[PDB]
Amino acid sequence: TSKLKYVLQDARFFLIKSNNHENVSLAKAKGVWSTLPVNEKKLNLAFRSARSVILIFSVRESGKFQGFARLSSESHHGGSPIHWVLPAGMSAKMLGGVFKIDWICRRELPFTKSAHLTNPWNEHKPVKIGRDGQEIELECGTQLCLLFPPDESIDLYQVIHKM
Ligand SMILES: CNc1ncnc2c(C)n[nH]c12
């Protein structure tokens, strides 16, 4: 876990809520994510400001987090359309900005294991609670990531080089 801690050193953390499992599975396979423009702008700002920006994913109604990943780029808009399963009210143009991500952990964590972690940037509510795009304060974000089971399929050596 030493390289993982190095990656998380001085990182920023954002909670990502997905309305469906399909888009998270697509993101795990293709190494990309898209979000609404309001969160798009926040992530682009954070990417320039921090050694690592970490997205922590939770599919709505799953009672779990599905893993976490590190931004490797700002968003980009002209490309082969990612076949997101679009939520009601969410257009393809809204999700047009595509971030490239490197997965750090593709394993699940149930909300029952994070009940002791609260987020100061969301009124000290349990970290599972938050809107899509909610920033998670450093210490709580770091501890949440360290709770996930190790993903032995990942080699963080390549991630460290991009820092
Ligand atoms: C690909 N991005 C997304 N897919 C499905 N749902 C959501 C939400 C609530 N934010 N971003 C989403």
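Following Swiss-Prot, chain A shows residues 345-507, kept in their order.
Method on record in the header is X-ray crystallography, 1.5 Å.
Cβ atoms here come from the backbone N, Cα and C positions, even for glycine.
What Swiss-Prot lists as RNA binding site is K361, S362, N363, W377, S378, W428, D476. Taken from Swiss-Prot, the feature domain 'YTH' applies to 355-492, supported by sequence analysis. Quoting Swiss-Prot on the mutagenesis of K361 to L: Does not affect ability to influence alternative splice site selection. Among the mutagenesis experiments that Swiss-Prot reports, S362 to A is described with the note: Does not affect ability to influence alternative splice site selection. According to Swiss-Prot, the mutagenesis experiment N367 to D carries the following note: Abolished binding to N6-methyladenosine (m6A)-containing RNAs. Listed in Swiss-Prot is the mutagenesis experiment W377 to A, annotated as follows: Abolishes binding to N6-methyladenosine (m6A)-containing RNAs. Abolishes binding to m6A-containing mRNAs; when associated with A-428. Experimental mutagenesis is annotated in Swiss-Prot for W377 to D, with the remark: Abolishes RNA-binding and ability to influence alternative splice site selection. Swiss-Prot documents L380 to T as a published mutagenesis change and attaches the note Reduced binding to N6-methyladenosine (m6A)-containing RNAs. A mutagenesis experiment is reported in Swiss-Prot for this position, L387 to E, and the note states: Does not affect ability to influence alternative splice site selection. Looking at Swiss-Prot, the entry for mutagenesis of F409 to D says: Abolishes RNA-binding and ability to influence alternative splice site selection. Here Swiss-Prot notes a mutagenesis experiment, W428 to A, with the remark: Abolishes binding to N6-methyladenosine (m6A)-containing RNAs. Abolishes binding to m6A-containing mRNAs; when associated with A-377. One entry in Swiss-Prot concerns the mutagenesis experiment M438 to A. Its note says: Reduced binding to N6-methyladenosine (m6A)-containing RNAs. Here the residue is the original one, while Swiss-Prot reports the published mutagenesis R475 to F with the comment Reduced binding affinity for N6-methyladenosine (m6A)-containing RNAs by 9-fold.
The record gives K361, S362, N363, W377, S378, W428, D476 for RNA. Within 8 Å of the mean position of their Cβ atoms, the other Cβ atoms in that chain belong to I360, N367, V368, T379, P431, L439. DSSP assignment over the domain 'YTH' (355-492) gives 40 helix, 40 strand, 58 coil. Selection of the mutagenesis positions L387, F409, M438, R475 by a Cβ distance under 6 Å from ligand 1 yields an empty set. Each of the mutagenesis positions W377, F409, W428 was scored by the other Cβ atoms within 10 Å of its Cβ; the lowest score goes to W428.
Of all Cα pairs drawn from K361, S362, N363, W377, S378, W428, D476, which the record names as binding RNA, the longest spans 16 Å. Taking the Cα of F409 (mutagenesis position) as the reference point, the closest of the recorded positions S378, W428, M438, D476 is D476. Within the same chain, residues at least six positions away from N363 (RNA binding site) with a Cβ under 8 Å of its Cβ are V403, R404, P431, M434.
For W428 (mutagenesis position), none of the recorded positions have C-alpha atoms inside a 10 Å radius of its own C-alpha, out of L380, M438, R475, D476. Every protein chain shown contributes to the tally, and the Cβ of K361 (mutagenesis position) ends up with 16 other Cβ atoms within 10 Å.
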